[PDB]
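This report concerns only the one structure given below.
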Amino acid sequence: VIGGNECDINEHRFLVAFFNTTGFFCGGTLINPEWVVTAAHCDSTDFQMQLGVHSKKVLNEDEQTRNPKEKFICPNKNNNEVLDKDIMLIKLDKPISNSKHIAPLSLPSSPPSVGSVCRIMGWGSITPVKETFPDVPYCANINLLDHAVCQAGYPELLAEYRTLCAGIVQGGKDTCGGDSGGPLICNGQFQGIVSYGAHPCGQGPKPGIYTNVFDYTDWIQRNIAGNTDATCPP
Ligand SMILES: *[C@@H]1O[C@H](CO[C@@H]2O[C@@H](C)[C@@H](O)[C@@H](O)[C@@H]2O)[C@@H](O[C@@H]2O[C@H](CO)[C@@H](O)[C@H](O)[C@H]2NC(C)=O)[C@H](O)[C@H]1NC(C)=O
């Protein structure tokens, strides 16, 4: 995250860190005791999740480690299009209980509104060109922009992809390398998933692209109910 500051230690209880033995590589959102939502492109053959984390060096007392018991991506997703249905559901190998630094964030109940103020967060790079990874997660506020802005900046962004466009018109505040999979929270609602962006990060003509969570809520709920055979909207 660039153009921001260190997050408050209590404002990201739902933030999940994805890591392997090399380090953190993605973020995720705890939506209930046994489920985490992240980006499909954050999938890997071997990884674990750390909950209740703030600083990588100073352990939080209630920090928990979890493994992916089951993973779900849209059955009708085209694997050759990284921007097509970039969302993945993960069932934990063991449920977690609410604690000082751990609590779920509910699925959105209302669609995103252009012009709303949104917050981004993650352990991604805090510098635009060079890669500088912080020990603590950084936070920043940005605006939900008209989809036309991203359309003009990204020739690869097709109209059929269910995405949201966010940042500020002049650039300078944006997600960066390593923030993928994290939540985009607008008006207190989990509205998007960090999905795609450009490098250098924070270019005015190239705002961040986030997966529209609202559109996948029904699919998500059916998988949680036990209908892991459900398909995503075209
Ligand atoms: C730990 O994971 C990192 C990153 O994994 C990749 O990126 C994730 C977002 C997700 O898409 C995964 O499926 C990817 O594999 C690995 O680091 C990458 O390693 C490759 C080659 O080894 C390198 O080209 C990339 O630049 C690295 N990171 C980036 C920028 O993506 C790392 O190898 C994994 N550690 C182990 C031991 O498995």
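For chain A, we keep the numbers from Swiss-Prot: what you see runs 25-258, in order.
Quick check of the header: X-ray crystallography, 2.0 Å.
Cβ atoms are placed via backbone N, Cα and C, with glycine included.
These features come from Swiss-Prot:
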- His65: active site, charge relay system (ACT_SITE)
- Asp110: active site, charge relay system (ACT_SITE)
- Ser204: active site, charge relay system (ACT_SITE)
- 25-249: domain 'Peptidase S1' (DOMAIN)
- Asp70 to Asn: In AaV-SP-II (VARIANT)
Spatial neighbour of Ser204 (active site, charge relay system) that is closest, considering only the recorded positions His65, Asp70, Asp110 and their CA atoms: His65
Euclidean distance between Cα atoms of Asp110 (active site, charge relay system) and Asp70 (variant position), Å: 19
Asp110 (active site, charge relay system): secondary structure state under DSSP, collapsed to three categories: coil
Cβ atoms near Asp110 (active site, charge relay system) (within 10 Å, other residues, all chains): 27
Rounded Cα-Cα span from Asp110 (active site, charge relay system) to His65 (active site, charge relay system), Å: 7
For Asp70 (variant position), the number of other Cβ atoms found within 10 Å of its own Cβ: 8
